[PDB]
Amino acid sequence: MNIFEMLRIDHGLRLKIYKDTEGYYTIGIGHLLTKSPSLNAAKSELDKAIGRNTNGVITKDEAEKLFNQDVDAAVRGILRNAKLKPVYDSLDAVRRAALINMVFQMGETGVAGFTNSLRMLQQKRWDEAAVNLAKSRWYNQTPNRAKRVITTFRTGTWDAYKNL
Ligand SMILES: [Cl-]
Ligand SMILES: [Cl-]
């Protein structure tokens, strides 16, 4: 299992614009287009992202291209973030994938805000961080996804993803 497979499970693959769980226009594998309520705005962002007049539909290859760029961006945001970097640097390979997941999902900024859990993760207090992570809007809004990631941090294994 790896980050790509992991996030592909968490986000699915959609070839036409759709609204995510927060009501925002997205496409591909979790690629947020815009927070704005305008389908046009969304369409404009997509064409600009793809480099062609798409008409709100993309190919699988195109979706994957955005997916690679996005994963890459998440890794670099972490590495560039003064609050994130040290946490990431202290984790094993599986847990690093759990940190990338959250960043992909809610941005560096959102993640850097879980100050307390970050501290626990850094200290390797797994069960305690797991409990703390759960006390969040994130967990309450998308509990199933949140549980997979949280279990990943608790255990340091891919068990939550095997079966999916
Ligand atoms: Cl883009
Ligand atoms: Cl969920």
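Structure determined by X-ray crystallography, 1.9 Å.
Cβ atoms here come from the backbone N, Cα and C positions, even for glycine.
Taken straight from Swiss-Prot:
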ACT_SITE  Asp20  active site, proton donor/acceptor
BINDING   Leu32, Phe104, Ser117, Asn132  substrate binding site
MUTAGEN   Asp20 to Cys  Nearly no effet on specific enzymatic activity
MUTAGEN   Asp20 to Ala, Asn, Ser or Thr  Complete loss of enzymatic activity
MUTAGEN   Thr26 to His  Facilitates transglycosylation more effectively than hydrolysis; covalently bound substrate
MUTAGEN   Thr26 to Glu  Complete loss of activity at neutral pH; covalently bound substrate
MUTAGEN   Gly30 to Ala  Almost complete loss of enzymatic activity
MUTAGEN   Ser117 to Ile  500-fold decrease in enzymatic activity
MUTAGEN   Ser117 to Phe  10-fold decrease in enzymatic activity
MUTAGEN   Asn132 to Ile  5-fold decrease in enzymatic activity
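On the structure: features taken from Swiss-Prot.
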residue	record	Cβ within 10 Å
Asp20	mutagenesis position	16
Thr26	mutagenesis position	20
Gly30	mutagenesis position	20
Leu32	substrate binding site	17
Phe104	substrate binding site	25
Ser117	mutagenesis position	24
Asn132	mutagenesis position	19
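It is 8 Å from the Cα atom of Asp20 (mutagenesis position) to that of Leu32 (substrate binding site). The record assigns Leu32, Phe104, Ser117, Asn132 to the substrate binding site, and the maximum Cα to Cα distance across that set is 27 Å. Only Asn132, of the recorded positions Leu32, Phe104, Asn132, have a C-alpha within 10 angstroms of the C-alpha of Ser117 (mutagenesis position). For the recorded positions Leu32, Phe104, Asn132, a Cα-Cα cutoff of 10 angstroms around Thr26 (mutagenesis position) retains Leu32. The two recorded residues, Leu32 (substrate binding site) and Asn132 (mutagenesis position), have Cα atoms 27 Å apart. Each residue contributes its Cα atom, and for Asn132 (mutagenesis position) and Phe104 (substrate binding site) these two points are 20 Å apart. Following the DSSP three-state reduction, the secondary structure of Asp20 (mutagenesis position) is coil.
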